[PDB]
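Chemist: Quick one: the structure is below, and I'll ask about it shortly.
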Amino acid sequence: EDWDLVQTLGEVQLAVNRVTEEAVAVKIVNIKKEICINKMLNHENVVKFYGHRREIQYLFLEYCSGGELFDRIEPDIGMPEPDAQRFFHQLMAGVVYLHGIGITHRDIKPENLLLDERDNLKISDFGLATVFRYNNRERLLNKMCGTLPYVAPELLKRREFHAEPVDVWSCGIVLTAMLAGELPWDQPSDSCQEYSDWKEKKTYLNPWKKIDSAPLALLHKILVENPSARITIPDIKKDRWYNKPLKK
Ligand SMILES: N#Cc1cnc(Nc2cc(NCC3CCNCC3)ncn2)cn1
Ligand SMILES: N#Cc1cnc(Nc2cc(NCC3CCNCC3)ncn2)cn1
């Protein structure tokens, strides 16, 4: 029952059980909603929730000893393509799970993708998450949420938008970062030159130039401005690169 707070992780601290030496990440601090959503979650690519205690609120979450995805990405380089595909497969498994229970994360980015001791990816931090489907009825979102370089263009231009294509978009930005070690634009607006260049298909420029034609073809289907025309996850699962055997 007793835990030693060993060190700050980033507040979030590492706790180690006095008896078992099992480790847990303790988050100290909307929060009521974060707990409610966490209580719903159980999937191998989602950070585990062990429970909470009110004292200051404590959330007891999975300690992922492999660190954050951010740290497997070499600036301006990315990571080996087979590694990126594996992480991407795991990301999709996690997102499919969340969307299946009607939850959208709304802030997918490498800082929120942690790695366990076997480098299995875990989606982390449900502080911005919300319900988008309940009793089989979808509700459109309208709140501004996320992180600009990862946010889908419809959030900036539309009053309401579907939740699922927004998470799909951010996963595409994550994939870009894994494959090129750089983010494509400050934000997806017409005022953003890099974004305009993408819309005009200038893929001879960075970061696209660094990306092989197969994963780039997938990115062409994900980073589509019209969310209604944007590829869905069941179709990502049928993508050629997605299903390409890769070996380091
Ligand atoms: N600090 C602190 C703290 C952490 N977990 C608490 N409750 C738990 C903890 C827990 N941990 C079990 C796993 C077992 C495998 N290794 C990581 C921990 N399972 C269920 N409830 C209570 N207080
Ligand atoms: N919300 C939330 C959350 C934060 N850290 C968790 N576990 C960690 C966290 C960690 N480093 C601190 C994180 C690193 C990513 N940005 C937020 C703080 N290292 C190992 N395991 C689990 N859930």
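Residues 7-16, 22-40, 51-76, 79-271, in that order, are what chain A shows, numbered as in Swiss-Prot.
If you're wondering, the header gives X-ray crystallography, 1.8 Å.
Even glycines carry a Cβ here, placed using N, Cα and C.
Pulled these features from Swiss-Prot for this protein:
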type     : residues      : note
MUTAGEN  : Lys38 to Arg  : Abolishes kinase activity
MUTAGEN  : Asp130 to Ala : Abolishes kinase activity
ACT_SITE : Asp130        : active site, proton acceptor
MUTAGEN  : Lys132 to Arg : Strong reduction of chromatin-associated CHK1 ubiquitination
Chemist: Report the same-chain neighbours of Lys38 (mutagenesis position): residues 6+ apart in sequence with Cβ closer than 8 Å to its Cβ, ordered by sequence.
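Modeler: Looking at Cβ-Cβ distances below 8 Å from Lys38 (mutagenesis position), excluding near sequence neighbours, one finds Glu22, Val23, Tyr81, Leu82, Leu84.
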Chemist: Under 8 Å between C-beta atoms and at least six apart in sequence, can you list the same-chain neighbours of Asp130 (mutagenesis position), or say none if there are none?
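Modeler: Listed in sequence order, they are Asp148, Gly150, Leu151, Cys168, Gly169, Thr170, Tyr173, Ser193.
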Chemist: Given that 10 residues are missing from the model between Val40 and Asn51, what is the Cα-Cα distance between those two, in Å?
Modeler: 10
Chemist: Long-range neighbours only, meaning 6 or more apart in sequence with Cβ under 8 Å: which ones does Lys132 (mutagenesis position) have?
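Modeler: When sequence neighbours closer than 6 are ignored, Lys132 (mutagenesis position) has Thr170, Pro172, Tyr173, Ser193, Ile196, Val197 within Cβ distance under 8 Å.
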Chemist: With 5 residues left unmodelled between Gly16 and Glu22, could you check how far apart their Cα atoms sit, in whole angstrom?
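Modeler: Roughly 6 Å, rounded to a whole number, separates the two Cα atoms.
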Chemist: With 2 residues left out of the model, how far is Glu76 from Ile79 at the Cα, in Å?
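Modeler: Flanking Cα atoms: 5 Å.
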